[PDB]
Amino acid sequence: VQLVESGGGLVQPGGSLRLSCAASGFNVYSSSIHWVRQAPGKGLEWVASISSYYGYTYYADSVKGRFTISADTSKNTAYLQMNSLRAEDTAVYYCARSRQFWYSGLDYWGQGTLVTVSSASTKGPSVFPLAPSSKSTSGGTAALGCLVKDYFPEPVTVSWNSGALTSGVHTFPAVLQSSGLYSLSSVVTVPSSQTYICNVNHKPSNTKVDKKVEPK
Amino acid sequence: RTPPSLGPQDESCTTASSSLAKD
Amino acid sequence: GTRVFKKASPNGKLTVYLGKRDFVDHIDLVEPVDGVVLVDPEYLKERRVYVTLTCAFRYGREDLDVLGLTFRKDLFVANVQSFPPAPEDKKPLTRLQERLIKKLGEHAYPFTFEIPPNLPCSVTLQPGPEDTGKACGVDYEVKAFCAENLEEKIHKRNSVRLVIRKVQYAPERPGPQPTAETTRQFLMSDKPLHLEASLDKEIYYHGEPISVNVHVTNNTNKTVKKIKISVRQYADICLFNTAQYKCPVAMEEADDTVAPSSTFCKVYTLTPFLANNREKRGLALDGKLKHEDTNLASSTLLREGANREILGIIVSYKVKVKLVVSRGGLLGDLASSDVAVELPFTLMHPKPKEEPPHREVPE
Amino acid sequence: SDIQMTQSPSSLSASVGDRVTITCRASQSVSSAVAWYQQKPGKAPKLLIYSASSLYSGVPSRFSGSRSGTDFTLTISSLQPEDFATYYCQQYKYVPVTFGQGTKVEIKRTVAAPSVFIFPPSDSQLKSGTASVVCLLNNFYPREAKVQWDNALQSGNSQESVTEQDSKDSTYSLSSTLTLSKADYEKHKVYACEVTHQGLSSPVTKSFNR
């Protein structure tokens, strides 16, 4: 059984977006459906609930007048219409299923979809290397990496050797500068050997930047 | 005579719970 | 097993304790109603405390313009003198009662009620907007009051009233698969119009879709212009006389057509739910504790036996499939050529693990 | 008048096999409508306990909940590797349902030594107009640390970024990227970083001169 969410992206402040959550494998008139929002590193906020059996919808006070939850029970999907979007409303929006008779916690969650709200411009990343030296080596192991800087809005996957480096690798949680852009770092241990480039598939700008780490 | 009743039941909870120790 | 329910009389002089508010009617044994009543002699002055359990029918009078006004005709009343304990009576306690008096001391007196089977289950009839009083239907209530004798008028402040529910859940083993067929022969052919239908299973849960396999074989001159599938709530009601209604709670009207000398097979899926049935005042619903929403009433399970015309509201469900047959023929449209069949099924909640709440997530 | 579900402690460290208790207090009575959820980072929350003491179908029997009035506790009896995550309580008696802040449940490890490296900024970058020097801390435990970057002082420019606990060896890793404008990078080429950890009280500063 699956809750699979859709329709998350970047939009400017005061704009609008609609999230779709295609359920699969249970009966919408015996399950009430919810939207739960996770600000990055800040925990869980319930935003809205719909119950088709009874015809009722419920809203987080912080969200009345701007968000509308709705269901199309033939297509087996629920919708969250999001209007007048503050930067605050940035979060991962989870679709979550509950049991109509009777509510016993949220027993199934969707893998989430990312909603970003800012007056930025979807800059792609800039990729720079992190060349090893005597100062990057200890114990026969030397450490190399890539710096992925100044991108928008949300994700960057970063593989090494296109998938051929498994161990010793650390791709760090992104940080954001006062400039409003993200930056991110990814390192790896390939001791004293040779090694490959980093595959940096930034996804929103449709850019694949691949930079070979050349020591030193 | 069939006894009458008037007006709605109270919206606030009139019924509470208490603890009971397991044996 | 850590929490118990409690309610106090307004002057705090009486306090009823229970382990639960829903008591299950497994058709041969409905589980007993056991609790205690806590008498405070710092305010007690009344010389005797009784506990009565009542099963009652509640209705408004049709010809009255008095909103919120209802009446409560009794169907089953038990009486138990709880204070003081009358000898020529030694009953053992339940573990529930045992722990309660360990918690409260000898001022808590037990009361045990046995619901006889073949009594109606808690059922509420859907109010319309012209209904602002207590929910009509069949409700259970334990009452505790203090008075001198059972003749004496008792006082509201010296009493405490507590709504409970008698309920049933789905059986373990589903029935045989629901199947139905009819064969209609007209005047001058003898070649039949045959209707066969089936449900995918015998037991459904609330909110759950229902798939009806229809198979029609027209060997006649006539043509069916539409097929109508509907889930119907049957309610049998008996207080001083009997009443019956048949109310569709879900319905599909397909424009499928079956030509002469044709066959036809389609599956149809309906799903009963309350949201598109709010206008149907008097539609039966599962027992309301106070005023919260409840589902379309679950099927009543009876002990197979002679029709004892059970008091209360007896709920059942059937799918109906009707074919709407053209009226050419030598009889004009003076008579109907329609052909229909009905498929019974069972609509209930599954046996739970945790008891059901009073409200669900209140606002 | 929303219900605040104050979870405690904010974070706690323990090692495999131990018994652990997280607790959640409720601004007022929520009867027993409390749930407990496990969430491993980057993944959707998962349900453990509803109705305050009922194990969710599929959950290992090593999880238990219980209630004492407004105080609600989840406990794991025999901690295990599968069980290292964050944990939220939830009250669902009243709209809106409200979760707790979370309690981080990390592995207790034998202290490990931070392998510290420094990465001067690429020539492909100061061409672009800003500099970024990256101090790396690798495969170490416990995760608290302080990186101190004309070799006197600076602040307001660094931004650290840590990772989660590595699956197998329970070690953390950390990065600190001091940012600078190409203009400033060329004046006072006297910067380095100083690392302060349990695994060594004697700091190990790697340095670069430019």
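Swiss-Prot numbering applies to chain C: residues 5-367, in that order.
Technique stated in the header: X-ray crystallography, 2.5 Å.
Even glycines carry a Cβ here, placed using N, Cα and C.
Listed in Swiss-Prot for this protein:
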- C:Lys157 to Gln: Impairs InsP6-binding and oligomerization; when associated with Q-160 and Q-161 (MUTAGEN)
- C:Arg161 to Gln: Impairs InsP6-binding and oligomerization; when associated with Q-157 and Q-160 (MUTAGEN)
- C:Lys232 to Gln: Impairs InsP6-binding and oligomerization; when associated with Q-236, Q-250, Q-324 and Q-326 (MUTAGEN)
- C:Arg236 to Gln: Impairs InsP6-binding and oligomerization; when associated with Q-232, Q-250, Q-324 and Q-326 (MUTAGEN)
- C:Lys250 to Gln: Impairs InsP6-binding and oligomerization; when associated with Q-232, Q-236, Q-324 and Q-326 (MUTAGEN)
- C:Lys250, C:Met255, C:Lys324, C:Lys326: 1D-myo-inositol hexakisphosphate binding site (BINDING)
- C:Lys324 to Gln: Impairs InsP6-binding and oligomerization; when associated with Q-232, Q-236, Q-250 and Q-326 (MUTAGEN)
- C:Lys326 to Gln: Impairs InsP6-binding and oligomerization; when associated with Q-232, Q-236, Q-250 and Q-324 (MUTAGEN)
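Per Cα geometry, C:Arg236 is the residue among the mutagenesis positions C:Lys232, C:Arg236, C:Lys324, C:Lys326 nearest to C:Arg161 (mutagenesis position). Residues C:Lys250, C:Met255, C:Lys324, C:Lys326, recorded as binding 1D-myo-inositol hexakisphosphate, reach a greatest CA to CA spacing of 15 Å. When the mutagenesis positions C:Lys232, C:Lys324, C:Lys326 are ranked by how far their Cα is from the Cα of C:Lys250 (mutagenesis position), C:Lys324 comes first. Here the candidates are the recorded positions C:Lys232, C:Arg236, C:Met255, and by Cα distance the one nearest C:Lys326 (mutagenesis position) turns out to be C:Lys232. Excluding the listed site residues C:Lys250, C:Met255, C:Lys324, C:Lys326, the same chain places C:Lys232, C:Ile233, C:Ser234, C:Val235, C:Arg236, C:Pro252, C:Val323, C:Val325, C:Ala344, C:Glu346 with Cβ atoms within 8 Å of the centre of the 1D-myo-inositol hexakisphosphate site Cβ atoms. For C:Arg236 (mutagenesis position) paired with C:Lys324 (mutagenesis position), the C-alpha to C-alpha distance reads 7 Å.
A strand conformation is recorded for C:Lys324 (mutagenesis position) in the three-state DSSP classification. Of all the mutagenesis positions listed here (C:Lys157, C:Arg236), the one with the fewest other CB atoms within 10 A of its own CB is C:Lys157. You'll find the Cα of C:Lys157 (mutagenesis position) roughly 51 Å from the Cα of C:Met255 (1D-myo-inositol hexakisphosphate binding site). The Cβ of C:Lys326 (mutagenesis position) has 18 other Cβ atoms within 10 Å, all protein chains considered.
Counting in whole angstrom, C:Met255 (1D-myo-inositol hexakisphosphate binding site) lies 7 from C:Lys232 (mutagenesis position) by their C-alpha atoms. Secondary structure at C:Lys232 (mutagenesis position), taken from DSSP and collapsed to helix, strand or coil, is strand.
Listed in sequence order, the residues of the same chain lying 6 or more apart from C:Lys324 (mutagenesis position) and placing their CB within less than 8 Å of its CB are C:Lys232, C:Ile233, C:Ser234, C:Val235, C:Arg236, C:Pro252, C:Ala344, C:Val345, C:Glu346, C:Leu347.
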